[PDB]
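Peer 1: Quick one: this structure, given as structure tokens, is what I'll be asking you about.
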Amino acid sequence: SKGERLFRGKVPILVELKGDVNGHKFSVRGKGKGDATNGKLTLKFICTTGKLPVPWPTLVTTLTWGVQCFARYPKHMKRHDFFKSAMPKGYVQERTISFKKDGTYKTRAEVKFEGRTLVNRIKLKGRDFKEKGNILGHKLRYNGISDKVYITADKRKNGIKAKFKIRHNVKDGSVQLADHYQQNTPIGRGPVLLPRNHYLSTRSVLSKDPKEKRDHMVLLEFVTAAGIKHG
Amino acid sequence: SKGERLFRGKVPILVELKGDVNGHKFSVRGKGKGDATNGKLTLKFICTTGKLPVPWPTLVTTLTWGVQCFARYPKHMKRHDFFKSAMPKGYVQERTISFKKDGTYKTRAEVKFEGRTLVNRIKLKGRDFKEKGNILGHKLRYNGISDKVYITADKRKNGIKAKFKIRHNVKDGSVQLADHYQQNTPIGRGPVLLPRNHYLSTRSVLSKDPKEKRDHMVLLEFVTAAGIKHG
Amino acid sequence: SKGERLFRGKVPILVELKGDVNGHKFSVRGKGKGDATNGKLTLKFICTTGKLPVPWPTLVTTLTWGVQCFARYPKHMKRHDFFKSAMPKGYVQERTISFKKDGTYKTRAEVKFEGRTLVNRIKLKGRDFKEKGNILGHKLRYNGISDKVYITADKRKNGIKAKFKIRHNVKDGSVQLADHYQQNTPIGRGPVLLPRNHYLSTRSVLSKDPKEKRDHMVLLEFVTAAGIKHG
Amino acid sequence: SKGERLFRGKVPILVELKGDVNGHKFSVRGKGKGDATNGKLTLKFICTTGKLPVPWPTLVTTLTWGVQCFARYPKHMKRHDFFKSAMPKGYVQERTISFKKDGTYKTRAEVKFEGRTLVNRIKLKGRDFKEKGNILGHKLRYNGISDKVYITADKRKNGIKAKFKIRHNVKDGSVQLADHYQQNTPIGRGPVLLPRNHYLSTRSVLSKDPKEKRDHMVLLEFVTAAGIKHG
Amino acid sequence: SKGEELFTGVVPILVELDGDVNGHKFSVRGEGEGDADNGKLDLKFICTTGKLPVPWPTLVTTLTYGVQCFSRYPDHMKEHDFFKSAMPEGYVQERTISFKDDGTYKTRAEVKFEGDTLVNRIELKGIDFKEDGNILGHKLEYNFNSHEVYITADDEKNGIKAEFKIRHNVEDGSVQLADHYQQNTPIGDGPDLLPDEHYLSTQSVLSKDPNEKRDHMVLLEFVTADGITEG
Amino acid sequence: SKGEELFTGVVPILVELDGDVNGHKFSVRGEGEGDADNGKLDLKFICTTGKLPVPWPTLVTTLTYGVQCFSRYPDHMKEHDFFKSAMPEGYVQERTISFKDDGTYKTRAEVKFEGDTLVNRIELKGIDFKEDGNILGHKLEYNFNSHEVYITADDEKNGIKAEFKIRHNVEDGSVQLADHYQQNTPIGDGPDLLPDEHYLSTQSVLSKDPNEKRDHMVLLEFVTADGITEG
Amino acid sequence: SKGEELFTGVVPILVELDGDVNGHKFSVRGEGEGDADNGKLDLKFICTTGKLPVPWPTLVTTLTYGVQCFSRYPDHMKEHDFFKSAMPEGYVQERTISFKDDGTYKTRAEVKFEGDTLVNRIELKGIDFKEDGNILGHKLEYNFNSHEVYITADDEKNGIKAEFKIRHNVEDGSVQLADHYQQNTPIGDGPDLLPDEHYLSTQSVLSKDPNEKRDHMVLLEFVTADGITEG
């Protein structure tokens, strides 16, 4: 199609989030570039309003797992691609991140082009977080994140829906879980590709920059797909 | 199937109705025989509780248009037959007879075999009839009745649904209408034939018996089908 | 084909009628433009010989319902198009407009290009109109007109034939009917498209011009098609 | 085939095991009947040589999960049936039951008819069991057992192979695992049915008899299949 | 409002004639029944004034051949039916039967409903016949052949017409030709619109009744229609 | 007599509202045009009493969503259309819009023709709202999602009904829920018979006009229907 | 760890209820067995406190309709099963059954395993009923229809919900409506992730036992699920 050709070569990425967790407000700005031929992202995030009430690993699925138009789809599919086909108009991504024995995030986002810079604009709002928990108590370790994103098609809303869960590591040796239920819907109105039950093998590696002072995070993400036996 | 063979030759018919129209109760018993090879019915009805609050032509679609297992389906269909295939177990027929500028009947029925006599058992309940109307004022003529019964299939309830309207003649030269919305559902549980959008060309002729004293009605009905171009 | 490309953009329309109703002769000249992409016509008519013996709504099916090469055929048919395919040579359209309980029109026409202006040339001749009727008595209201034009193919004369009826409103509250039986035949001899049983959803809106003095009529027609389930 | 007809109605079952675990020898005799129409087994086992060195739940997969010719295959498969098709000649079943952090069982068996009584003859030999473990220390609870048996075909040896794991409950609240790798091979030589990747939903319920004195076990097993979407 | 459903099953028929052939006055009365779902037709005539001047096969095209409403139209042409749709008001049928090398008939029938039965009332007049001809000499065989009737529209008088040739068999081997020309016209409001051109195909079996002493005729006729392909 | 042909091409629209929200009185006036052959719809609102108490996306389901007669029904469902067939007499549409954790709306509209334009006249009343809520605090985003409306028959009052949930977007990321319950009823004589259950599928694009100083809203909406398979 | 294999074959069932209907206190006890591979279900109730205030078909949706774990899911949806996967820990099921023109029920059940049997423990409370109504007057027929239950996810509370309408049959011919609204929630750790929207399809056969003197009820119910196509 005409949307896949926009992703050849390195494309800059702008990520803007306006969050509100349990009354505590924050904002996170991110910038960097993204390779779509190899499925590789390099972003750097900064917390513009000082400190951060939630851990950095919990916001990884909101920031950079929302730019899924940078997925390495192989040569033998090229037709089950909702994410690149909704471009340059864009798409609307909403999640419901439900933590076990804890509250829930509610996100919406708009991933679309602004001329050439791919701009992601997230509104986030969380609630029902118990105090002195794992998330509000910062009891999560600063490790990476990796699982599969089981994507299935939805004919009614002319979009897709995905469904996966995430295992976060805790400082006490336990595991904090995170159930993710997402919905994608294009902004409109050019007809797009509707896939057939594939998934996204994804890993993200978190690290820091030894030249910064603000609360920050450096991210390196690898995205590829599988699940269809065309060959 | 094994249900079509039960209708060869003349089969006796028992029809029992227990009605309740606008507070006024009545009961109608009917008996006679029915030919299924030609699509012909001959019944005689009597009003066991004396007089009748509604006209005889309004109850024709409840009594004998409910025994639709006596339909002459032609040689070239024999597969779009819900009515004979639900036998000898039977089926449940419910209607909603909505008169224009007047109230509504609510019927349910059970058409099933009792050994050999095909027994129809109707419960009827009408409401919202205005006083000194066409129906309660007996302003309907004593003529026959004839239209088509547009039958369509319903996969969910494992039955069919039909939808038609009836034009009754009035003594003042006008026409009293009657919208019929019906639903058939088998009693269970042997799998039946689900048709594909046929109809029933039907006519009924009403007459009287000059040897009776009670309020009565003699009926002669002709049923056949069409609408499918197999040939 | 090569005939459909002639109708892109606005095309001017010339309409010339030479009528003879029950001895009374008249002539009507019309001019304007016609959009074929949207199925929209805007014409203005004038009565060159003074007054008019028949009502203006009865002549609507002769003047502008004869230029049916301006029909919005959708994207999914483009092959059942007799009207545009008979161009630039043209076609011959003959009708028989039979009024109920009254006489009959007999029309013939030639719809063909003259360089760029689409010129329609109608000869009309009516007879058997009773005096002090609806038509000759001008008892028809000045309302619009709308119905479907059931078009079927005719292999023998290498043309089509359509068949429809028109309901005209009367000042006394009644309805004057008009049965239309038409035949199209190309002038020759390039092979054309023969359709398969579609129809034309059509509406025409009549109004007047407040700056004129002669007996006139301003027309606004909307034409589209349906009836084929290609998709 | 001619092997499926042998399993209609209740069939008696004889089970004979000659075991040798870590030097300690034992023998278990079992008897009862088995319904193949519903997939239901009722057996009673006795330990002929007195006490038993291994727990009763560890031997359930050897005794009654070896008579898998009593599986309820549904109406819509009847062709992926290795177990009934190898009859009345029989088949040879060998397992390798590898416990986690402990030793291994090595079994072979012959499930075949003797006239009418289906006789199972097991030779078992275990080794590498550490002393004061879960198995030799009798630290296993006396609960039932249930999982799926993933059966896949093996063209070379003209048989099948299955592969599953079993979770045994421990008195200390932990879980003792048991990896099962089995191979079936017919005794010969009539050609049999080779299935295509189905499984066996299986549950066994263990209980005791309050009228016995010897070390015993009463078993109730339910077997059915799934995994193929013929319908 | 449709008259198509009035011909379901079996309809009583009554035929009456008043003849005048070279001054010879006679009357024919016929009764029977008709089945418009198969084209099946069966009725019986008697001559109530003694003897009959003309032969019986000359009156087959006038007695039970003006009641053409019992024609079996197939399901793809049920809307192209002038005869069933002009009911229960009826129509008028006027002919001019031209005998070869001889005189002619002049008939005028008014087919309509009278209550429940379908009444044909013919008034026949025939002049200019030849003495010792094929008609008045009774030289025609007692059989009637299989023929075709080409029915076309006659818009300009609100009716239809038909032209066909009837070949009568002569006692010596030759063939007597009759040329028919009928003009139908409904009584009040006819059909919706006049049908396309289609042909009726007739067959008839002439016979006698052994238990009759009056000059009589027993007729069995089968009429279907074709001429319009799939649309 | 059919109202289906009145919606060919482009129809003028006029929308009028009289609101009462916690005593705040306002009025909204809208004008535009509608294309019922594609579902295409385009119109523009102004608030003639200064400011607007409620947000604009709460009034989208009341202003141009009671004129559902501009729905593009496919050709296999043109007879299952309550909205076009109740024209030019019109219908009455009454709702009860239940906001989650807040008050409610009470609307009553009378969609009909007034000459040539299609006039919606809404009288809205809303009580029991919450101060600093999502509605009266103006905390809703300026967009409207893509939804589905399940229309079913309501025989016993001569009309239809529909139940659906509208998800409004909130400024912070959460979702405001609105529960709709409408009841349609025609003015005089409605359709022939009430339709089967089918679902309307809507899309809307909210926007603004840069050349306006009054509190306004520009709407572009696309409505199709499905839910009935091939018959 | 999976609870899917716990429902192989035949499972013992125990049902217990504590009712409070306008102060009338009662208790219903039920025992039977369930076959989750066919949806087949069979059990028998008795009323241990003498008589029953409410009719028996009102308690069918509460007694053996909260144990929905015996639903036959097809092989392409075995992972979309909230009810079998919340086992052997169980779940909590709370409803609000809204009777039309009458009061309501308030139930709260805790379905779980107790050893080997599947124990339903309902505590029902019903207020605001009407004397001489359809419920407390015992005016409902002894049958239950075939219905559908639309189960959807309710992520933000870790559970599911369902909304459906139950149509009860009344003695005189009318229909009593009941509106259900259930909310499921597991006891401890529920399934992996909440299922997609799918519908359960129920059938039930109400009957009696001739050898019982206590107020009892014998139930036979068949539940399957669909709503998700091939993926």
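Since chain F takes its numbers from Swiss-Prot, the residues it shows come out as 2-232.
Method reported for this entry: electron microscopy, 3.5 Å.
For all residues, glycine too, the Cβ spot is worked out from N, Cα and C.
What Swiss-Prot records for this protein is below:
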{"type": "MUTAGEN", "residues": "F:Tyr66 to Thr or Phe", "note": "Shifts the excitation and emission spectra to shorter wavelengths"}
{"type": "MUTAGEN", "residues": "F:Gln69 to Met", "note": "In Citrinine; leads to excitation and emission peaks of 516 and 529 nm, respectively; when associated with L-68; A-72 and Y-203"}
{"type": "MUTAGEN", "residues": "F:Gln69 to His", "note": "In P4; leads to no detectable fluorescence. In mut2.2; shifts fluorescence lifetime from 3.03 to 1.94 ns; when associated with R-30 and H-145. In mut3.3; shifts fluorescence lifetime from 3.03 to 1.88 ns; when associated with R-30; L-46 and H-145"}
{"type": "MUTAGEN", "residues": "F:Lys79 to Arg", "note": "In Topaz; shifts the major emission and exitation peak up to 20 nm; when associated with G-65; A-72 and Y-203"}
{"type": "MUTAGEN", "residues": "F:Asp103 to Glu", "note": "In mut1.27; shifts fluorescence lifetime from 3.03 to 2.85 ns; when associated with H-145"}
{"type": "MUTAGEN", "residues": "F:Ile128 to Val", "note": "In EBFP2.0; shifts the excitation and emission spectra to shorter wavelengths and increases quantum yields compared to BFP; when associated with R-30; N-39; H-66; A-72; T-105; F-145; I-150; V-155; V-171; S-198; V-206 and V-224"}
{"type": "MUTAGEN", "residues": "F:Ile167 to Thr", "note": "In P11; increases fluorescence at 475 nm excitation and at warmer temperatures such as 37 degrees Celsius. In Esmerald; leads to brighter fluorescence; when associated with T-65; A-72; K-149 and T-153. In VisGreen; leads to brighter fluorescence; when associated with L-64; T-65; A-72 and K-149"}
{"type": "MUTAGEN", "residues": "F:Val176 to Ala", "note": "In mut2.1; shifts fluorescence lifetime from 3.03 to 2.50 ns; when associated with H-145 and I-198"}
{"type": "MUTAGEN", "residues": "F:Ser202 to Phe", "note": "In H9; increases fluorescence at 395 nm excitation; when associated with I-203"}
{"type": "MUTAGEN", "residues": "F:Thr203 to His, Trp or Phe", "note": "Results in significantly red-shifted excitation and emission maxima"}
Peer 1: Sort F:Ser202 (mutagenesis position) into helix, strand or coil using the DSSP assignment.
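Peer 2: DSSP call for F:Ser202 (mutagenesis position): strand.
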Peer 1: Rounded to an integer, what is the Cα-Cα distance in Å between F:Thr203 (mutagenesis position) and F:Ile167 (mutagenesis position)?
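Peer 2: That separation, Cα to Cα, works out to 11 Å.
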Peer 1: In whole Å, how far does the CA atom of F:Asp103 (mutagenesis position) lie from that of F:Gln69 (mutagenesis position)?
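Peer 2: Cα of F:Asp103 (mutagenesis position) to Cα of F:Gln69 (mutagenesis position) measures 27 Å after rounding.
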Peer 1: Identify which of the mutagenesis positions F:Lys79, F:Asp103, F:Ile167 has its Cβ surrounded by the largest number of other Cβ atoms within 10 Å, counting every protein chain shown.
Peer 2: F:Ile167
Peer 1: Relative to the Cβ of F:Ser202 (mutagenesis position), which residues of the same chain, six or more apart in sequence, are found under 8 Å away?
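Peer 2: Once residues fewer than 6 apart are set aside, F:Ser202 (mutagenesis position) is near F:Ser147, F:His148, F:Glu149, F:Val150, F:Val224, F:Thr225, F:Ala226, F:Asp227.
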Peer 1: My understanding is the cutoff is Cβ-Cβ under 8 Å with a sequence separation of 6 or more in the same chain; which residues meet that for F:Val176 (mutagenesis position)?
Peer 2: F:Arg168, F:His169, F:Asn170
Peer 1: Using C-alpha atoms only, work out the spacing between F:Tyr66 (mutagenesis position) and F:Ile167 (mutagenesis position) and round it to an integer in Å.
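Peer 2: Counting only the Cα atoms, the answer is 12 Å.
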Peer 1: So if I measure Cβ to Cβ from F:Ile128 (mutagenesis position) and keep only same-chain residues at least 6 apart in sequence, which ones fall under 8 Å?
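Peer 2: Those within reach of F:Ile128 (mutagenesis position), by Cβ under 8 Å and sequence separation of 6 or more, are F:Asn23, F:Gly104, F:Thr105, F:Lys107.
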Peer 1: With CB distance below 8 Å as the criterion, list the mutagenesis positions among F:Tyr66, F:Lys79, F:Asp103, F:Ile167 that sit near chain A.
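Peer 2: Out of F:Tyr66, F:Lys79, F:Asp103, F:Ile167, none lie under 8 Å of chain A.
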Peer 1: For the C-alpha pair, I'd like the distance in angstrom between F:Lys79 (mutagenesis position) and F:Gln69 (mutagenesis position), rounded off.
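Peer 2: That separation, Cα to Cα, works out to 14 Å.
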Peer 1: Counting only residues 6+ away in sequence within the same chain, which have a CB under 8 Å from the CB of F:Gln69 (mutagenesis position)?
Peer 2: F:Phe84, F:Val150, F:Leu201, F:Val224
Peer 1: If you draw a 10 Å sphere on the Cβ of F:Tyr66 (mutagenesis position), how many other Cβ atoms land inside?
Peer 2: 25
Peer 1: Three states by DSSP: which one describes F:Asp103 (mutagenesis position)?
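Peer 2: Looking at the DSSP assignment, F:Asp103 (mutagenesis position) belongs to neither helix nor strand, so coil.
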Peer 1: What does DSSP assign F:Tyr66 (mutagenesis position), in three states?
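Peer 2: The residue in question, F:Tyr66 (mutagenesis position), is coil (DSSP, three-state).
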Peer 1: For F:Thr203 (mutagenesis position), what is the tally of other C-beta atoms lying within 10 angstroms of its C-beta?
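Peer 2: Its Cβ has 23 other Cβ atoms within 10 Å.
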